[PDB]
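Heads up: the structure comes next, in C-alpha cells.
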Amino acid sequence: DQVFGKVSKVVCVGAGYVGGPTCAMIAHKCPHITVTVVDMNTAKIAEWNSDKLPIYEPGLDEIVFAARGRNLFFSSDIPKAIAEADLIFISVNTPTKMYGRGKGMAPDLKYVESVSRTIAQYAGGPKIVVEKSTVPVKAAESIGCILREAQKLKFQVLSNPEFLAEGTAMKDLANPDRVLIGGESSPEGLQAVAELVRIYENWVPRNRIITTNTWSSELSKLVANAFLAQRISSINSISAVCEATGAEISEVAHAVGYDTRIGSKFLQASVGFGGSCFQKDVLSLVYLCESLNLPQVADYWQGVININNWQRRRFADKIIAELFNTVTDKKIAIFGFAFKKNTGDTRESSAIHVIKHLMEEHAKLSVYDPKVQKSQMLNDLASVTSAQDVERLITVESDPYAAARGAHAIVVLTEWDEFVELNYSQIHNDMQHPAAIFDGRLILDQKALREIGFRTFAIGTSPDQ
Amino acid sequence: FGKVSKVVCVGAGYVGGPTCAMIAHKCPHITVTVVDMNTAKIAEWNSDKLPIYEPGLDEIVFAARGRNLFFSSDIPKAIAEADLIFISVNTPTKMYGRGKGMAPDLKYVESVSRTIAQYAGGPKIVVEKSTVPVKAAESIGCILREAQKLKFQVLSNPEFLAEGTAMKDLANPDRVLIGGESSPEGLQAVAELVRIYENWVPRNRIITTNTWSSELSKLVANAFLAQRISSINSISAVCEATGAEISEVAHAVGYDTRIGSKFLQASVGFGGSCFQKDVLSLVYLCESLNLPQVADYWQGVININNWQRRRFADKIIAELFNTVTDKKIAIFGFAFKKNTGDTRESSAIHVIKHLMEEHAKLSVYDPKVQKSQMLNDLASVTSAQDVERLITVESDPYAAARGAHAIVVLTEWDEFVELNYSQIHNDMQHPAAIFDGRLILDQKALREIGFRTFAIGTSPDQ
Amino acid sequence: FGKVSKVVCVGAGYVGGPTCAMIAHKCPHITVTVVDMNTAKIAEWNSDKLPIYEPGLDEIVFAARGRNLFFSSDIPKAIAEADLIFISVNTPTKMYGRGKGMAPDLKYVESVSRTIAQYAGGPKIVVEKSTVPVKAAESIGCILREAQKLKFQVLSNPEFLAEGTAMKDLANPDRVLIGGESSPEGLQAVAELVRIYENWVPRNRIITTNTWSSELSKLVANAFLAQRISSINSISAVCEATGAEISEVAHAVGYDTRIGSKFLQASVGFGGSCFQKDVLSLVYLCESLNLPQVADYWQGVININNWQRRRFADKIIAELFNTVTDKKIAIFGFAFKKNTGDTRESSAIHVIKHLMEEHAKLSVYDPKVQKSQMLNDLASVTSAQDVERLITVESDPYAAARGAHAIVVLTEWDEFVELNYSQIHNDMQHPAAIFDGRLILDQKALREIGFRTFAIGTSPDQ
C-alpha cells in the first residue's frame, strides 16, 4: 500500500544559506534526482544562476557549476516546482516575535505558514514536506494542519534539521556527524521517513542517519544548540571566579577539558557568545518550557542567557570604572564588531551590546573591524539605540591605528588574529595616559602589554597577582 | 628542594591507599608510606583482606607491600622521614553555621597540617590530594609558616577517580593536574611531583597550573558533569510534556562531537559523594565572593536534581489517587547507581523520604546494599521511629511486589530487567502501576501485561 | 440497569441516614439499607433514641425502620444485594504531604470502592453522595473497571443538607443535582436515579449534568456562599473606619433581588465543617490545574475570614492596654453558630487561640457545647498544658463575667441578648469592655450602662 514512492524530484523553498548548499549536495550526490531551489526573490535567484554565487563556501562553486542546468535548477516559479516535486523542503526564516505573546523569545511561524499554504494550493498529488530550517517544537503539527485542509492529496511532514556552519558548509553536508530525521509514528509516516533516508543513503552511512519521532527531532535541534551555549556560559561564569581568586580561566578550561566525558570544545571564555543560532534557540526552548508550565526548566535554561548578558555588562562596567566612572565625549577604540572572527556576520554580536553600554555613558567610540561593512555597523547600532545617537557617538575606521589614536581605552571584542601583533608600543604612545586595554577575547599577551605600560585587563584573569 | 625518594600520605582510605599503591607499582625507587590513626584500618591494609575492594588492587599492593610500599600508624615518624606528603582526609560538609549544608569543614585538613608543623624536621612538599575548597592551601600554608618562624611548599594535586576503576584510572588517567605557587621555590616543587608521575604518565597528559586554578578545576569539573545530567533531566520533562522521547533526544544530541555522548543518561537524579558536594561547595564559594549571579547559575544544577526527584514522587502519589497512607509500594533499588552498595546522596533515599511523608508502606529491595545501611540512611533523613513504622526490607523483589499498588525502580540494576512482570502484576493490587526512574524497562511490554506504566522522559499517552 | 428496588448507603452519618430515611419514607417499594463499620452507631440507629436530632426525623425513621428501612454493619451482604449504592463517607483533609491542609483524602472513598469491587456480583449504580473532589468519580471508576475483567456506572449526587433543617431540605429541595457519564449507559444510570427522586421532587427541580459539572457545582456553591460572608465582612471594616453601619449596608444591598438578602450577616467569621473545607478544596484544584489566578481569587475568601478573626482579637488586646497576661476575659459562645453543639471550624476556637497566645485567662460559657469538647478543641490548636493553664469553662454567663476585664460574644445565642448587663458591668473590672462579634447586642444601651462597647461593622467613636 505504497503512497510515497522513490523520490526523483526534490524542491527547496528558500534559496538562502541552508537551502542552496543542501540542495547542491543532493544534486551532486544524486545524479538521478532533479533538484530545484525556489525563492520569490528574483534577484537572489538570478545570482544563483550567474557566474558569481550569492554566498562564498569552499567547495560550493565546484558543486553548483557542475550541476546547474543538468540536475540542479534555481527558479522563481514556485507553483510549478511545487506541482512537480515528490519531496519539498521548507527552508525559510522564523524571525523572533517582536511584539505580543512570546515577544523576544517565540519564533514567528509566518514564513513557514506561508510556504505551507502555497504547497496546499499547488501540490496536485501526494508530497513529503520537510522542515529544514530551525522550527519551534510542534511546528510540524501546524504544517500538517494547513496541508490536511487541502486533502478535500496525501501529505507527510518530516523534520530534518540543519547542522551547517558558515565556512564549513560543504564539509558539514558531505561528512556530517549525523543526519537527523523525524516523522509520524504511522505506516505512512514510516514510508515517508524511508524515502528521505533513501536520499541521504546515496552518500551518508546508514548508521549516521538517526530516525526519531517528529517532536524528538525538532526538540533535539534546540537542545543541541542550548548545550553548546551552556558550555560557553558555564565557562564564562567561572571566568569571574578566576578574576576574584587569582585562578586563571585558560588554566581551568584546559584541566577541565581533558576529561573525555566533558571534552575540550566550546570552552573558550569570552565577552560572550553571538550569532543567529545560540541565543535564539535557547530562548525558543525557554519559551517552550514556559508554555508547557515547566517554569523550573525555563529558569534553568534562561540562566545561559543571563550569564551571557551579565558577562557583556560586567565587562563594560570595568571599562567605565577604570576610566574614573566618567566617559562623556571620551574616546574609546573598539577592536572588532563581527560576532566572531573570520566573518562579516554581526547577528547577536557581543560587540553591538558592549558598545551600546558605552554609548549610554556618552562615550565617543571608534570602531574597527576587518570584514563588517560600515553600513551594517551603523544600521546595527541604530537598531539598538537610534540613528541620531550613532551619528553623535560613532565613528567607524578602516584602520585599527586610526581608531586607537588619542583614545583612553582599547577594547578587543572580536578575536581577529590581526589584533595580535599590532604595534602595541606605538598604540600606547599615541593614546591618552594612563592607557587602558581590555581583552574580551583572551588573544593578547598580558605580560608584554604590562611591560609596555598599559593598564591591561583580560576576562578570566585577576588584575593583581 | 629536593629530589624525592620517600613519599608519605596521611589518610588511608579510598584516595590515598590506591594512589600510593600505584606510585609504588610504577616507581620501584620511591619508598611509599601510607599513614592513618585508625590502627585497625592499617591492620586491614597489612592483612590478606584489604579494607577496600578495588579491581586489581590486591596484586599491586601484595607485590609492593614490604618492598617499597608501607602501611604504618606511626604518623609522626613517617612525617619526620618524608620528602613529599600527600594529605588525603575528608572535608565533611558543615552541619551548622556559616555555610551550613554547603561549605567544606576544613577541620581534618587543619589537624593534619598542624601534625606536619610539629613533627617535620626539614623542608617538605605538602600536597592536597583529596578534594578541598578553593584557597585551602592558604590555610595549610599559614599553619606551616608558624613552624618556620623548615622550608615548605604547598601543592594541589586533586584526585580524578571513580569507584571500581581506581586502578584503571590511576594507570591510564585522562589527565594529571598539579598546581603550586608562582615562584622559583614553587615551580621547583611542581617539577619534583611531575617527575614522579612522568614515571608512568605521558608528559602531554600532565597539566601544571597555579594552586587556585587547580583547586577550582576539580570542583568545576564535577560541576560540568552534574550539569550535563541536570540538563538532560530538565529536557526529560519537556519530552513528557510534548511527546518527544528523551532517549531519542540524548542520542541525536550526543552525536555532536563538541557535545559528546557521555553523561546524557536521564534518571531520577544523580547521586554519590562528589557531585552535589562539589556543586554546593562551588555555590558557596561564589556567594563568599559576592558573585550571586554565578552562585544562582550553579545552584540551578542542584535545583533540577531535587526537582527531578520531587516530581517523580509527585507522579507516584497522584497516580495512587493522592493518597498513600498505609498503601504498599515496592521499591526496586537503593544504591546511588548500579553495581555498588554505596548509598551516599542516593536518589532512592530522597524519593522514599517523599513517599514516607505521605505515610506509604514501603518494601525496599536492593541486591547489594545492607539492610542495616538502608534503615540507618532513611533514619537520618527522617527518624528511627518513622522507619520502624513504614519501612520493610526484602531480599526477594517478588516479596516486595506482593500486594503492592506501585513498583518504583530507582536504581538501574540489570536483574530488574526480566523479572516475571506478568507474575508481579498478578500478585499486585489492581490497578497496578510501575514507575521507571532509570529507563531500563520495556514500556510496550509492561503496557501489554496491563500495568499502568511510566518512565522518565516518555509521555504517558501514545 | 433495571428499575432500582434495593438501595444501600455506605456511611450512617449526617448525610446518609437522613437521605436514606427520606427515600425509604417517600418510596415504600424500595428497600433501603444504611451500613457502617461503626456498630455502636448502627446500634443507636436501631434504638429508641436516634443518633442525631432533626425535626421530623423520628416520625419518618420510626415509621419505616424494620419495614423498608434497615441499619446494618454487614457491608459485604448489603453491597451484594443492592442495585444502587450511595457512598456517604468523610473525605477528611490531608494532614501531610501533597495538598496538606487543602486536598481531601480519598482513602474512605477508595476503601468503599474496593469493597464494592470485591463484593458486588452483578451490575451496580455507584453514587457519590458525600462531598468529593472533582474527578473523584474517575478514581472510583478505575477501581470498578479492574473488577469487571459486573457492570458499573458512577454518578454524582451531591448533598444540600443543613443541620436543623435536614428534613425540610430533603422533602422540598431547592434542586436535586445528578451528574453522569456522557454515554448511553451513563444516561441510563442517571434516568434510574432521576426516577427515585421523581417520587417526591418535581421534574423541573431535578438537574442533570455531566459528572464533573456536578462534583464541581457542590464546591462552587459552598464557595459562593462563603464568599458572600467574606464580602460583607470585608465591608464591616469599612463601616468601622467611615461611620457607615454594616447592618444598614447589608439591608440596602440585600434588597437588590439579583443579589438577594440571605447570607449577608456580618460576623467574626464563618465556620462549620463545609465552608472552609470546600473553598480550600476548590483552591487546591485550581493550583493543580495551573490556574494560580483563580486559586488566589478563591483564597481571598479564606484570607478575609482569618483576618476578621485576627483583627477582632487585636481590638480586644488593644483596648485592654495591649496586655492581657493573667487578665480575665469572659467568652460568651463557643459553637460555630447558635442552636448547635457543633464546634467544627468555630470562630470562637480561633479567637480564643489568639487570646491564649497573649496568656489571657479565658472563662468560656456556651449553653450547648460540652466542656470536654471545648477543652479538646482548644488543646488541638494549642496544647493540653496551655488549656489547663489558661482555660476555665463555666456553666453560667455571670460566673464567667465576674471579675472580667472584657466580655466577648463569639456566638449569636439568643440568651446573650437581655442578660443583665448592668449587674455584669458592676461586677467587672473597670474600665469594663464588651465586644460583640455577632451583632446581637444593643450598643446604645451598653454605652449608657458605662461599658466601653464595640461591635463589628460599627465605628467605636460615634
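Here chain B follows Swiss-Prot, giving residues 6-154, 159-471 in order.
In case you wondered, yes, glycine gets a Cβ from its N, Cα and C as well.
Within the same chain, residues at least six positions away from B:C283 (active site, nucleophile) with a Cβ under 8 Å of its Cβ are B:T136, B:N231. Mapped onto three states, the DSSP output places B:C283 (active site, nucleophile) in coil. Under the heading active site, nucleophile, Swiss-Prot lists B:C283.
As annotated by Swiss-Prot, NAD(+) binding site applies to B:16-21, B:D41, B:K46, B:94-98, B:135-136, B:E172, B:283-286, B:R353. Mapped onto three states, the DSSP output places B:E172 (NAD(+) binding site) in coil.
On its own chain, B:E168 (substrate binding site) has B:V20, B:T24, B:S93, B:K134, B:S135, B:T136, B:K227 as residues at least 6 apart in sequence with a Cβ closer than 8 Å to its own Cβ. Per Swiss-Prot, the feature substrate binding site maps to B:168-172, B:227-231, B:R267, B:274-280, B:345-346, B:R447; the stated evidence is similarity to another entry.
The annotation that Swiss-Prot gives for the mutagenesis experiment B:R353 to H reads: In n2827; defects in vulva morphogenesis during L4 larval stage. Cβ contacts within 10 Å of B:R353 (mutagenesis position), excluding its own Cβ and spanning all protein chains shown: 15.
Among the recorded positions B:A171, B:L228, B:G278, B:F345, B:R353, not one has its Cα within 10 Å of the Cα of B:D41 (NAD(+) binding site).
Each of the binding-site residues B:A171, B:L228, B:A275 was scored by how many other Cβ atoms lie within 10 Å of its Cβ, and the smallest score goes to B:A171. If you take the CA of B:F345 (substrate binding site) and look 10 A around it, the recorded positions you hit from B:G16, B:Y19, B:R353 are B:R353. Listed binding-site residues: B:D41, B:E172; maximum Cβ neighbour count within 10 Å falls on B:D41.
By neighbour count, meaning other C-beta atoms within 10 Å, the densest spot among the binding-site residues B:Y19, B:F345 is B:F345. Geometry remark: B:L228 (substrate binding site) versus B:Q285 (NAD(+) binding site), CA distance 10 Å.
B:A171 (substrate binding site) is 10 Å away from B:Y19 (NAD(+) binding site) when you measure Cα to Cα. B:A171 (substrate binding site) sits 14 Å from B:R353 (mutagenesis position), taking the C-alpha atoms as the reference points. Listed in sequence order, B:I238, B:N242, B:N314, B:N315, B:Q317, B:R318, B:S356, B:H359 are the same-chain residues six or more apart from B:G278 (substrate binding site) with CB atoms under 8 A from its CB. Looking at B:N95 (NAD(+) binding site) and B:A275 (substrate binding site), their Cα atoms lie 29 Å from each other. Measuring Cα to Cα from B:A275 (substrate binding site), none of the recorded positions B:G16, B:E172, B:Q285, B:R353 fall within 10 Å. The Cβ of B:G16 (NAD(+) binding site) has B:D41, B:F91, B:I92, B:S93, B:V94, B:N95, B:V117, B:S135 as same-chain neighbours under 8 Å, each 6 or more residues away in sequence. For the binding-site residues B:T98, B:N231, the largest tally of other C-beta atoms within 10 A is found at B:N231. Of the listed binding-site residues, namely B:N95, B:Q285, the sparsest CB environment within 10 A is found at B:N95.
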